[PDB]
Amino acid sequence: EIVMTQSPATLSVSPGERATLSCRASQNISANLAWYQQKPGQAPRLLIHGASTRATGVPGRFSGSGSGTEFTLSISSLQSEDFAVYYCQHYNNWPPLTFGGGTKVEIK
Amino acid sequence: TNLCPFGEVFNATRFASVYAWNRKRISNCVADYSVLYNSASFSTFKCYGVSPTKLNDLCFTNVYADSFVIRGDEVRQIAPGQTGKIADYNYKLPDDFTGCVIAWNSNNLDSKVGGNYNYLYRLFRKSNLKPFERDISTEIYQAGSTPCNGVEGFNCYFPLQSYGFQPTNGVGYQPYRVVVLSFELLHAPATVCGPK
Amino acid sequence: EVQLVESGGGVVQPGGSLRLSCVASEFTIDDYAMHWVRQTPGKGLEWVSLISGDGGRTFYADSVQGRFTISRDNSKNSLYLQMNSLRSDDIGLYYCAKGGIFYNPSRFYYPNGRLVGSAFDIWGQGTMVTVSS
Ligand SMILES: *[C@@H]1O[C@H](CO)[C@@H](O)[C@H](O)[C@H]1NC(C)=O
């Protein structure tokens, strides 16, 4: 039912710069929004479970912030291994789960 | 000649959940075990460490009746040296166990049209339960790599989940009521014996 | 690593029937509520179907609630999706997933229960189905 929207449609940013992704939800989520990244040719993998708690095996450069309606994913530094499409999924109480549109991170 | 209160235990209207199994101490009474075996209601009557026919011929200090309700397929896990959710994290029998386990179907008694969701069992535990150990704490279980500060989350799960007992579901999911009679002669005095 | 391997998806004409089977390796799916998630090429991930831990409570997306039916086999460690009457909107990859446990209603969860921690940490490889004439 709820709609998850990513403000950055496509972020073409040179490597080595902070990246900001903004996720907005229709209803108060109360910090139940995970993040996923998908490189081409691979299944998307869990990146940040919870609002800001980084997941297992994730480099410390990725960070989460925000709560309530608005959440944010911050990439501290952009490398050649950080190019993918990012979806902000929500896992609220009821299982009409909704993903996000996706952000295109491109070189230069 | 006073009979033990087997009727209250077996014919209780409500049976305690498996995660907190009801425990009754039976002593200072004559127990008619033959009545239980003669009844054909009990689907499973596995006995460990003693033969049922000779059961009335032996005396014990205490009889512990552990009563609960578990699904049909999980009644197999009630046996010494067995693995599974009910065996490990809910009710763990010792490998050297002297007693019997009785199980019978209770589909009409428990299941309802909307479904009987009262009974619930424990999903997670940090360490496997020791024999005859019961824990009722509902601390938010942690799957590792992150402490949630007691807040439900991705890897942080509430330990208890409720059975869904639909009336027309398969035989595996139908509610089986189980009573484990553990006979323990703790020391020299013995008060429980069969009829003469 | 924990793996999910799927099969049974393939090209089919519109209105046909297909069945997808996903097998879990190096862990157990007895308690988790597994998901079927459709990723249409050119579109983001779309949650399609859900099944409870015991299979008693099954949810579906609004678009595909009429047709798709999901079942699970804990003994065989498998998840089956019986697709029927495929439409043009169903052309895309299909992923198995392991969401959080679906708590059936109880004393602690009176209003119809809750789905806790439904973040898909484990993703299958994918079995693309095609609705082509
Ligand atoms: C429970 O009640 C039934 C009759 O309703 C009776 O036949 C049975 O013996 C009772 N159970 C016990 C343990 O006495």
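All chain B residue numbers match Swiss-Prot; in order, they span 333-528.
Recorded method for this deposit: electron microscopy, 3.6 Å.
Just so it is clear, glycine is given a Cβ too, placed from its N, Cα and C backbone atoms.
Feature annotation from Swiss-Prot assigns domain 'BetaCoV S1-CTD' to B:334-527; the stated evidence is experimental evidence.
DSSP assigns B:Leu368 (variant position) to a helix. Under a cutoff of 8 A between CB atoms, and with a sequence separation of 6+ in the same chain, the neighbours of B:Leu368 (variant position) are B:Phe338, B:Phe342, B:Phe374, B:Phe377, B:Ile434. Listed in Swiss-Prot is the natural variant B:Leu368 to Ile, annotated as follows: In strain: Omicron/XBB.1.5, Omicron/EG.5.1.
With a cut-off of 8 Å between CB atoms and residues at least 6 apart in sequence, the same chain places B:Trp436 near B:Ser373 (variant position), listed in sequence order. Secondary structure at B:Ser373 (variant position), as computed by DSSP, is coil. Annotation of the natural variant B:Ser373 to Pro in Swiss-Prot: In strain: Omicron/BA.1, Omicron/BA.2, Omicron/BA.2.12.1, Omicron/BA.2.75, Omicron/BA.4, Omicron/BA.5, Omicron/BQ.1.1, Omicron/XBB.1.5, Omicron/EG.5.1.
Cβ neighbours within 10 Å of B:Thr376 (variant position), excluding its own Cβ and spanning all shown chains: 15. Listed in Swiss-Prot as a natural variant, B:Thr376 to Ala is described as follows: In strain: Omicron/BA.2, Omicron/BA.2.12.1, Omicron/BA.4, Omicron/BA.5, Omicron/BQ.1.1, Omicron/XBB.1.5, Omicron/EG.5.1.
Around the Cβ of B:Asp405 (variant position), the number of neighbouring Cβ atoms within 10 Å comes to 17. Here the residue is the original one, while Swiss-Prot reports the natural variant B:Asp405 to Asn with the comment In strain: Omicron/BA.2, Omicron/BA.2.12.1, Omicron/BA.2.75, Omicron/BA.4, Omicron/BA.5, Omicron/BQ.1.1, Omicron/XBB.1.5, Omicron/EG.5.1; complete loss of interaction with host integrins.
Take the CB of B:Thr478 (variant position) and look out to 10 A: across all protein chains shown you find 17 other CB atoms. The natural variant B:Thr478 to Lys is recorded by Swiss-Prot, whose note states: In strain: Delta/B.1.617.2, Omicron/BA.1, Omicron/BA.2, Omicron/BA.2.12.1, Omicron/BA.2.75, Omicron/BA.4, Omicron/BA.5, Omicron/BQ.1.1, Omicron/XBB.1.5, Omicron/EG.5.1.
What Swiss-Prot says about the mutagenesis result for B:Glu484 to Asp is this: Increased replication in human TMEM106B overexpressing cells. B:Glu484 (mutagenesis position) falls outside any helix or strand according to DSSP and counts as coil.
Under its natural variant entries, Swiss-Prot includes B:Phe486 to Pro with the note: In strain: Omicron/XBB.1.5, Omicron/EG.5.1.
Its Cβ placed at the centre, B:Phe490 (mutagenesis position) has 20 other Cβ atoms within 10 Å. Among the mutagenesis experiments that Swiss-Prot reports, B:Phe490 to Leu is described with the note: Increased resistance to neutralizing antibodies and human covalescent sera neutralization.
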Of B:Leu368, B:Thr478, B:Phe486, the variant positions near chain A (CB under 8 A) are B:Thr478, B:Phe486
Filter the variant positions B:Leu368, B:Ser373, B:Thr376, B:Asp405, B:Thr478: retain a residue only if its CB is under 8 A from a CB of chain C. Output in sequence order; output 'none' if empty.
-> none
Spatial neighbours, same chain, of B:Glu484 (mutagenesis position) - Cβ under 8 Å, 6+ residues apart | B:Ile472, B:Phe490
Inside 10 Å of the Cβ of B:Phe486 (variant position), count up the other Cβ atoms and send me the figure.
-> 25
